[PDB]
Amino acid sequence: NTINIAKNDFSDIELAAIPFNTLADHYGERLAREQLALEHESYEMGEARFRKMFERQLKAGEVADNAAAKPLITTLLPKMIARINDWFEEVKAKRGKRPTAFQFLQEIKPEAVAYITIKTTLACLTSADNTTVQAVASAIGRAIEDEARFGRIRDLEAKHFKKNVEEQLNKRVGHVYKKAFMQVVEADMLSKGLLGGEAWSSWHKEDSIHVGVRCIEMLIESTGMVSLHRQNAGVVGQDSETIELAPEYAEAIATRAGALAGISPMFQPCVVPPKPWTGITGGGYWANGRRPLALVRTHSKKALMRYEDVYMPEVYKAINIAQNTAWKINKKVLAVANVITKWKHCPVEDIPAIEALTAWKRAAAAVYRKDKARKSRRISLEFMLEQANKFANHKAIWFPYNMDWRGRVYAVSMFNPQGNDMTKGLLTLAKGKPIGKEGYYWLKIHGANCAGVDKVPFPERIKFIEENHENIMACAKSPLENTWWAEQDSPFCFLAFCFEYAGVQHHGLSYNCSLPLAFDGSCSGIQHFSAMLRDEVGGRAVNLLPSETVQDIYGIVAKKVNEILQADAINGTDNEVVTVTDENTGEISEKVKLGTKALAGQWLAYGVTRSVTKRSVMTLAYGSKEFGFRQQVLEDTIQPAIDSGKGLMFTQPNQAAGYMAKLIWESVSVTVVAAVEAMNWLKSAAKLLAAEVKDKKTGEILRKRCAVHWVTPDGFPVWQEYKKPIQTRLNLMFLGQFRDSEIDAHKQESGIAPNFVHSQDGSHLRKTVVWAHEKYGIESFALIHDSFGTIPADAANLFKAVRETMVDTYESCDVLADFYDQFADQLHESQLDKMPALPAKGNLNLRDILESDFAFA
DNA sequence: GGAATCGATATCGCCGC
RNA sequence: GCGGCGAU
DNA sequence: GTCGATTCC
Ligand SMILES: Nc1ncnc2c1ncn2[C@@H]1O[C@H](COP(=O)(O)CP(=O)(O)OP(=O)(O)O)[C@@H](O)[C@H]1O
Ligand SMILES: [Mg+2]
Ligand SMILES: [Mg+2]
């Protein structure tokens, strides 16, 4: 019984009587009457959102795992753990055989029990009918039992062995299986590890009821959450004492849930250009919803305020400029999806084209997930395709844009430009230009990108387009009769285009064409680093330097690795049988340690190509180094290998993947040395600044833990402040939640590298939005972090504006150093030496960028 | 110092138990 | 919180 | 299960 918010609350955002004459005037009565009734819906779609989710929270008893009920259990668990702590001193300070519950409740951490009760309590209390203290008490015990039993595993026996457990534990969902897991763990733990009995088999259902009853007692004692009243006293088959939730506390919830359901808005797009950003907040949507948009998406309220008075117009315009872009539904494209999705889970998934256990149960696991997604993935489809259907007859729709704490612009709504193929393919720009002989040279280029040809020179890409002109046309003539679009690396977009490419043919270059051609960078990551350090080797790689042949970072590190293989294939170490005794069993074993010489043999035997290197290198920007590739190598190619038929050669999977790692790791830390250096330098910087330098002779705080802060080239300032709570409260099979804060130096030193590049690309895009807006009449953009698009016509320009906006930023500054000046005077006296120097620069000439056909942006 | 522990892919979003 | 999805 | 790097004895 939740306080329906859908009253005077949402009523707030009045779509007919509010100071909205501002919009009316500016766009009209209808659109301004629309924008507000929409926004209003968003919330109405937000409340509903909350209810149905809250419905199944009660309907499974998980009403404790709901933010609506978590504020009570915060003042409710201190009262209850204290009373059980006095009660343990009440019978300990009194001779005579100790109560039935007290023998057991002396095994499970009291705090735990304390909670265990609260939860399963409210859970059964929200059941259909059965609330009797009989079944109730039975439940509580049932559970507490489990925790003293399997919590001993996590306490002494698997002190470290638990590592191998935790993992498969969390992965296990639902009370049942989690138990299924812990019993089988127990049966093998005493079968090898620590020995003893199982003094829980003596725990009769009686013992269980006993526990579950003395607790509840403690519960109505310490608190009044539940009043223990008699149900029809004076009857033999009706007089049963039962539990009821204190009407007061029930209101707390119904109320907390009420106000909650009103801050989860379903952000739609706008009917009228968004409300420019004046600062910090109030931006994007127009109404004054009980959920304003922040300029920046941040975690802590204070962190957002640090912006309030900051100056940065370069930035405020970017958002605003970019946010003004008008788009429209691709009415043609949509009636294609409107057909094929109603005849297929995935319009483009299947179209008629021309180690025993640990493996059989390996693929079995597959077949499970692969169907999880196929159903989650359609859950998102059904959404888009709906949104899309709402706004198909609208003349033009707009998207508000925030930023993440590090810069990056995002749209606000759910259905947005930064979608997936299908998504992006329903979205084309509202104002067009006529195309022109140069505007169409780019339609076509795009068309080449959308079909997968993009690592071959632009004429080529055009060759392609032209060789298949008939096809394309086919598709655009009749889309449903031809699946050639579909099979294309980006179908729904690539078919976006085919309807344009046939508009050209029917109207010659005078064709008004609003479709977003987009210029994607190579690996923004390495790029920036390689520029901010003039690394010609590296830039070459991401195509910072112009070339005739599209350079492919993966393909080249592939290379550098095949070169090491063959070098070990001839020299290198030989095998080696080393003895490995198990940590749990103490059993002796024989394991031959494949040597470089052979490992390679295999590698070579398998067939190393771009595809064995991609992921590792493409994530190299987020941190992964030598260690993290193993896992990747192994599962991204070694496993699916064996599990595919090939893989024979993979005698020691782990060893083959331990090795390939290092190879990769050596082959990239020489191709993008830049990225390597810049990242590590940065990583140092943050470590230091994270540290809590003291004197271990006073154990005195010399310079507390410093966060990290810098300012992007376009005026944006980023604040890397990762906080870790000092709490804790792990539970086994039920929950295990909440119980001040401090900077978590690890998170801190981790997230610098990525974040920094990530705020940087940030600046860069915000600038090209501006630059190419002011300097060239371009007023219509497609923004995807590292992907800029515009209409066929302004296209020619964009392409250059970027290669421009870029070289400007790297020429004019050295964020690396600038970044120094930022913390420099914050490094305590003592650490002034552990801070390595800014790596030397290179011989790259940024100005080359301006002529790199392939480093689009 | 030396032996004992955490940790290893970044930010945004949606959905779900 | 874990799971999955999707965006770079 | 390698590499190491930071913590407490
Ligand atoms: N290990 C990883 N973890 C998370 N996201 C990853 C990832 N590896 C790749 N991705 C994402 O997956 C996407 C891969 O798309 P692809 O089309 O395979 C890459 P690409 O950069 O166009 O090169 P390609 O043409 O060689 O495929 C990237 O957009 C990236 O953001
Ligand atoms: Mg690609
Ligand atoms: Mg990526």
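Numbering, chain A: per Swiss-Prot, residues 2-355, 372-756, 766-883 in sequence.
Heads up, header says this was done by X-ray crystallography, 3.2 Å.
The backbone N, Cα and C atoms fix where each Cβ goes, and this holds for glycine too.
What Swiss-Prot notes for the published mutagenesis of A:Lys172 to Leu or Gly is this: No change in activity. The number of other Cβ atoms within 10 Å of the Cβ belonging to A:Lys172 (mutagenesis position), over all protein chains shown, comes to 10.
Residues or ranges marked as active site in Swiss-Prot (evidence: experimental evidence): A:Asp537 (among others). If you draw a 10 Å sphere around the CB of A:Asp537 (active site), it holds 15 other CB atoms from the protein chains shown. DSSP gives A:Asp537 (active site) a strand state.
Mutagenesis annotation in Swiss-Prot: A:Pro563 to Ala or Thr, described as Inactivated; the structure shown retains the original residue. The secondary structure of A:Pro563 (mutagenesis position), as reduced to three states from DSSP, is coil rather than helix or strand.
Swiss-Prot gives this note for the published mutagenesis A:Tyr571 to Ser: Inactivated. If you take the C-beta of A:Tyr571 (mutagenesis position) and look for same-chain residues 6 or more apart in sequence within under 8 angstroms, you find A:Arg627, A:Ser628, A:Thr630, A:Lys631, A:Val634, A:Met635. DSSP gives A:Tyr571 (mutagenesis position) a helix state.
The mutagenesis experiment A:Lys631 to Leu is recorded by Swiss-Prot, whose note states: Partially inactivated. In this structure, A:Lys631 (mutagenesis position) is part of a helix by DSSP. Cβ neighbour count for A:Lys631 (mutagenesis position) (all protein chains, 10 Å cutoff from its Cβ): 19.
Under its mutagenesis entries, Swiss-Prot includes A:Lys631 to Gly with the note: Partially inactivated.
Here the residue is the original one, while Swiss-Prot reports the published mutagenesis A:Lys631 to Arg with the comment Partially inactivated.
Feature annotation from Swiss-Prot assigns active site to A:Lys631 (among others); the stated evidence is experimental evidence.
Cβ neighbour count for A:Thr636 (mutagenesis position) (all protein chains, 10 Å cutoff from its Cβ): 16. Mutagenesis annotation in Swiss-Prot: A:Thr636 to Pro, described as Inactivated; the structure shown retains the original residue.
For A:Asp812 (among others), the entry in Swiss-Prot reads active site, with the evidence type experimental evidence. The Cβ neighbour count for A:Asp812 (active site), using a 10 Å radius over every protein chain in view, is 22. Classification of A:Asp812 (active site) by DSSP places it in coil, neither helical nor stranded.
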- Query: Name the residues of the same chain, 6+ apart in sequence, whose Cβ is under 8 Å from the Cβ of A:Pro563 (mutagenesis position)?
  - Reply: A:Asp874, A:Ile875, A:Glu877, A:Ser878, A:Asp879, A:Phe880, A:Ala881
- In this deposited model, 9 residues are left out between A:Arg756 and A:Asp766; how far apart are their Cα atoms, in Å? 11
- Note on the structure: Listed in sequence order, the recorded positions within 10 angstroms (C-alpha to C-alpha) of A:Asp537 (active site) out of A:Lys172, A:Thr636, A:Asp812 are A:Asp812
- Within the set A:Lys172, A:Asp537, A:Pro563, which recorded positions show a CB-to-ligand 1 distance under 6 A? none
- Query: Between A:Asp812 (active site) and A:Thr636 (mutagenesis position), how far is it from one CA atom to the other, in Å?
  - Reply: 15
- Task: Can you grab the distance from A:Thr636 (mutagenesis position) over to A:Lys172 (mutagenesis position)? Cα atoms, rounded to a whole Å.
- Result: 24
